[PDB]
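Each remark here refers to the structure printed beneath this line.
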Amino acid sequence: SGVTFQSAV
Amino acid sequence: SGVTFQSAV
Amino acid sequence: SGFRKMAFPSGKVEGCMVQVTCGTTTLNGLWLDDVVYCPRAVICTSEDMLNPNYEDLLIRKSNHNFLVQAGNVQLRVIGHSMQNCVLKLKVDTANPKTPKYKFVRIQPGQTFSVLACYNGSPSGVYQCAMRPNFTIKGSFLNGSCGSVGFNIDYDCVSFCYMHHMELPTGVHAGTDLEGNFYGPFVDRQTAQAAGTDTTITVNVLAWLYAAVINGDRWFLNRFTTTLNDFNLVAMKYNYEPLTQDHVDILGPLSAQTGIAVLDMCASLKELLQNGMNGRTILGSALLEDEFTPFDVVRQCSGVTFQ
Amino acid sequence: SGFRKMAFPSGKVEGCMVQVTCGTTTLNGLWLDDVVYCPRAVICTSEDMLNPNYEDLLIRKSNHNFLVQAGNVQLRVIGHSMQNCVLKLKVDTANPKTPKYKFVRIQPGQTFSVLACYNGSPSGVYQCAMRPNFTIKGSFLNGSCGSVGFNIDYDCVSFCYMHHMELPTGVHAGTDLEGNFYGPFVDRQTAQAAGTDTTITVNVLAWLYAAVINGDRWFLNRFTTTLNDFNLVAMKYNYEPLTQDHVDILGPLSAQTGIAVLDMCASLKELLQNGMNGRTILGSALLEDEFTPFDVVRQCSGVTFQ
C-alpha cells in the first residue's frame, strides 16, 4: 500500500 | 502458605 | 490498527492518592472530597492479623493515631469509622482534585485499570480482569496495599477495587470501595487459597472479533454451532458457559464484522480442539480472555479492515 | 508478586495534551510552557501529502491559520516555526500544568508508555518498545496523530515519541519530539514499508530473570555457553546479537538471582532450540521482548522468591 496519516477531518 | 498483607513498615 | 492491553489514563486517580500511617503500619489511601478511604488492616500490627477483632482494635484508636500525608502536606483526621473492611477517615480539607466519581462493585469477567502505588506515590498503571474465582492477576509488592482499580467513562471515575493481599499462588485479593471482599477472602492471616479458575468465554470471543476487525481471519471456518453444543465443548476446556445474554452483548461486534456469534463460537471450538499449530492471534500464542466486548469496541476502529 | 506490562502513570502528560487545527486537518499537540508541539502534517490537505514541500506550504500560513484548543479554552498562536517534521506554535499562555520534562531520542529496544489521544482528549495508556526496525507495534486510529510516548523518572517526563503514521503492516512510525523520524520513514504519501524486524535479545533475557525473581525456574538448565556460541544460535532465530555491554547491563539481575548471564543465555538457547512444549512463562506462550532490564528491576521485588 502507501501509508496512513492519522489526523482527523 | 498463609497470605501476604502488603502494607509497608 | 493494532491491539494492545490498554489502561485508562490515570491522572484523575493519581490526584487522589495519599499515604496513611497508623503506628508502624503504612499503606495507601484514596482521598475524595473530605474523606480518605483505606484498608482497615492499617490499624493492625502483624501480630494482630492472626485473629483480629477489628471493632475491638479500632475502639482503641483515636483520630490522632492516624497520620495522612498528601504530597508535602499533612491532613488532620477529624473523624473515623469502619465500613466492612475499609476505614473512612474524615479529614479537615476537601481534595481540590476530586474527580467526578462513583463506587461500583464489578462482576467477574469485567476489566479495570490498576494504579499501583507505594507510600501514596503512583508507580505504574496496568489493565486486569476480575477472574471468575474473584482474584486478580496483578503486580503488587509490599507497600502496594490501598492501591485502587477503576474504569473511566466520560470523565467519571468508577472505582471498583482496593488492594488488600497476595495469596499463595501469587494472585491478588481485595475489596470494593465499600470494603466488601471479592470472593470468599478475609483480612486475616489464615489459610486462604484461590479456587479453581476458568476462562472468560465471552471475552475470548470479543478478542477474536478484535482480531477480525484488525484484518485477520485465519481461524474462521465455514461451520456453525448451537449454543448448547458449544457449551458442551466449553465445559471440557474449563471455559465458562456462554449465556444468551453474552450472545446479545456481542451483537454490536457481530454486526460490525458480519460474523454471527454462533459462527465465532464454531471458530473458538475449532481452536480449542486443534490448538493454534504455531500461529498467533493479535501477537499471542494463547487465547486471551482479559478484554471485554466493551474494551474491544472502545479500542478498535468502527470500520473493519475488509 | 505478578508481572504485567506496566505503563507509567499518565497524569503529567494528560495535562499537556491539546488539539491543533489548520484548515480542515485536526490532530493532537503537546503544550509545554508557552509552546505547542505537533506534527507538521497538520498544514497539509490529503492532496498535499503526495509530494509536499513543507517550507513552501508553511510560508503560505500565518499565525491565525492555527487553532489550538486546550479543554474549554482557545489559545492564541503568536509565533510558529518548523523543526524537522514538527511544528512549534508559540502561544500567549504558558501551560500551568507543565511538568519537569526533557526531550530524549531513544535507542531501538527501549520501551516507553504511549498516551493515545483523540482531539486533544486522552483515551488510553499502553506500554510498547521501539523495535529494531524503528517501528512500534502501537494501537492507533484516525485522529491519533500527535499522541506522545514518554518515560518518567522522579517526576521528570522524558518525551521520546510523537505519532505520525501507520505503515501497511499495521505498525506505526513517528518522530522524536524534535521532529526527527525513527527509522528511514518520511511524512509523505509514498511507498514505505517496515524493514525485517528482529527480537530484542537483552530484553528476552531480562524477562527470563523476571520469571525467576517471581519464583519460576522450569526453563533453567545446568549448562553454560560462550557469548560467541550464543550469538551463533541467536542469529539463526532472528535474535539480535548480545553484546558485552548488554551482559554488563544484566549484571544487577544476575546478582539478585544468582544466575550468571551466560547461564541464562544457555537457558534461552535451549528454549529457542526446543520450544516451550506446552508450558508458559509469566503467563505467555511466546518469549517476550518488550521489557528492558530497567523495567524488570523497577517492577519486580528486590527480594527473589527462593
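Shown for chain D, in order and in Swiss-Prot numbering: 3264-3569.
Determined by X-ray crystallography, 1.5 Å, according to the entry header.
Positions of Cβ are set from backbone N, Cα and C atoms, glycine also.
Annotated active site, nucleophile per Swiss-Prot: D:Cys3408, in sequence order, evidence recorded as experimental evidence. Secondary structure from DSSP puts D:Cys3408 (active site, nucleophile) in coil. Within 10 Å of the Cβ of D:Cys3408 (active site, nucleophile) there are 30 other Cβ atoms, across all protein chains.
For D:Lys3353 to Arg, Swiss-Prot lists a natural variant annotated as follows: In strain: Beta/B.1.351. DSSP assigns D:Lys3353 (variant position) to a strand segment in the three-state reduction. Within 10 Å of the C-beta of D:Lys3353 (variant position) we count 16 further C-beta atoms, all protein chains included.
In sequence order, D:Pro3371, D:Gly3372, D:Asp3460, D:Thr3461, D:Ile3463, D:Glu3503 are the residues near D:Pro3395 (variant position), counting only same-chain partners six or more apart with C-beta under 8 A. Natural sequence variation is annotated in Swiss-Prot for D:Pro3395 to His, with the remark: In strain: Omicron/BA.1, Omicron/BA.2, Omicron/BA.2.12.1, Omicron/BA.2.75, Omicron/BA.4, Omicron/BA.5, Omicron/BQ.1.1, Omicron/XBB.1.5, Omicron/EG.5.1.
One natural variant catalogued in Swiss-Prot, D:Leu3468 to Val, is accompanied by this note: In strain: Zeta/P.2. Sequence-distant neighbours of D:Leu3468 (variant position) (same chain, six or more apart, CB under 8 Å from its CB) are D:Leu3505, D:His3509, D:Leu3513, D:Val3524, D:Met3527, D:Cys3528, D:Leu3531, listed in sequence order.
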Cα distance, D:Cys3408 (active site, nucleophile) to D:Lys3353 (variant position), nearest Å?
20
Can you name the recorded positions among D:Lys3353, D:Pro3395, D:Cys3408, D:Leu3468 whose Cβ is less than 8 Å from some Cβ in chain A?
D:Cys3408
